[PDB]
Every structure is written in structure tokens, then in C-alpha cells.
Amino acid sequence: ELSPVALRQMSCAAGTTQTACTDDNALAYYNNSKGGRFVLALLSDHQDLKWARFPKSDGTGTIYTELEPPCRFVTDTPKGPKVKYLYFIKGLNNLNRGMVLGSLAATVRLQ
Amino acid sequence: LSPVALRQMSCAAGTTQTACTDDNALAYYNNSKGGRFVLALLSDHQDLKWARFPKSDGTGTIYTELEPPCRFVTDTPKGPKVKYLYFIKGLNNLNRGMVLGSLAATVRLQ
């Protein structure tokens, strides 16, 4: 009983389809774990996303990870309230869903 | 399930209900239905089994049983320190995640 495990954020492309994945639509939550970047969830202004795309640094090619239907929530910002959408990755177990929700809620002021 | 603010308060804890003194620990909680839902405790202390929480109506007080703690290290300015994370008995994994993700944000986790 001792407890590791860091939660990082890169920006990334996302879209309603795979070829629609464009231009850093979003913020991906991830872990470094195992054989590369392991993505937990996406944060976006956009409400209609189905995929996220991650070119591998390998150079093999690209990963598309399917998104779950999003949560609506509202944050207080210096520019007033902004509505964002949180997308868990298809089949995220609950511990990992809990990590994302808890980090948001700890760092971001919510209406 | 959308995110809920997770707050921190000071609280008493101990090896037994009676031994819950002045404030030993820091509890992580939600508000909900008026009931503060306590999720976990943080303590320097190694040997805790119970936390105590006076309901703020002064109707009474709640003792919630703690799980066996996790050791972890935060680094403070006087070097690394060992603290213990106590989930509440029966906390589901979702809320375990929440606590762990809030720990990373609120505590210098070395």
C-alpha cells in the first residue's frame, strides 16, 4: 500500500469522424503507462466528437481512440462562464474516470 | 456524472470512536443533499480507524470507519514527507479516483 501515477495534458485533434480529426480540437488527459501515451479523456468546447487522433512518435502511423458520449459542465473563467464537454474514452474503467473528474473539479471552478 | 467540487476540512480521527480528539487529519468531501459526503482522510498518523464529524445542525455526530491507509510521499520545503491516505470504508472506485486526482492537484506529490 503505497501510491504512484501522474495525470498529464497534451492538446490534440478530434472530430465527428476520423478524417474530420483536425487542428487540436481538444485537451487530452493521459498517462505515460506501458508502451506509450495512454489517454483517459478529452476536454473540448465542441459537443459532437466521436474520435481523437494521436500520431505516434514511433513514426509507424497514427492512433484513433473512440470517445464516449460527452458530459456537459460549465466553468467560471475570467471571460465569464464557458460550457465544456468531457469525453471519456470508450471503455474507461471507473478508477480512471474518477481521476479525471477529480482533477478537473480540483483545478477548475465549476458552476 | 459531471464533476463536483471536492473540499477539504480539518477533522478528528483515531484508533477508536472515543479516541477521536482534536484535529488529527484533513478530510476530502463533497456536498450533496445537505449531507457532506466524506470520501477520504489525510493524516501524518499511521494508525487510524475512525473519523468524527459533528453535523453542523448540532443534532449529533457521525463516526465513519476508515480503510487501511496508503503510504505516500509529498515533498515539502523541509524535504520529503510521509503521509497516509485513508479511504472511507466501502468507497467505490469512482470516488477513489476522485480522491486520488484531487490529491495530485492539492498536494505536492513527489
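By the numbers in Swiss-Prot, the shown part of chain A spans 4120-4230.
We read in the header that X-ray crystallography, 2.7 Å was used to get this structure.
The backbone N, Cα and C atoms fix where each Cβ goes, and this holds for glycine too.
Feature annotations, courtesy of Swiss-Prot:
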type: VARIANT; residues: A:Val4202 to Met; note: In strain: Isolate Shanghai QXC1
type: MUTAGEN; residues: A:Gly4217 to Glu; note: Complete loss of nsp9 dimerization
type: MUTAGEN; residues: A:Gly4221 to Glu; note: Complete loss of nsp9 dimerization
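Mapped onto three states, the DSSP output places A:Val4202 (variant position) in strand.
You'll find the Cα of A:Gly4221 (mutagenesis position) roughly 18 Å from the Cα of A:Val4202 (variant position). Ranked by how many other Cβ atoms sit within 10 Å of their Cβ, the recorded positions A:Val4202, A:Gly4217, A:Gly4221 place A:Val4202 at the bottom.
Here the recorded positions are A:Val4202, A:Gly4217, A:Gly4221, and the ones sitting under 8 angstroms from chain B, going by CB atoms, are A:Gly4217, A:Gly4221.
The separation of A:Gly4217 (mutagenesis position) from A:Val4202 (variant position), Cα to Cα, is 20 Å.
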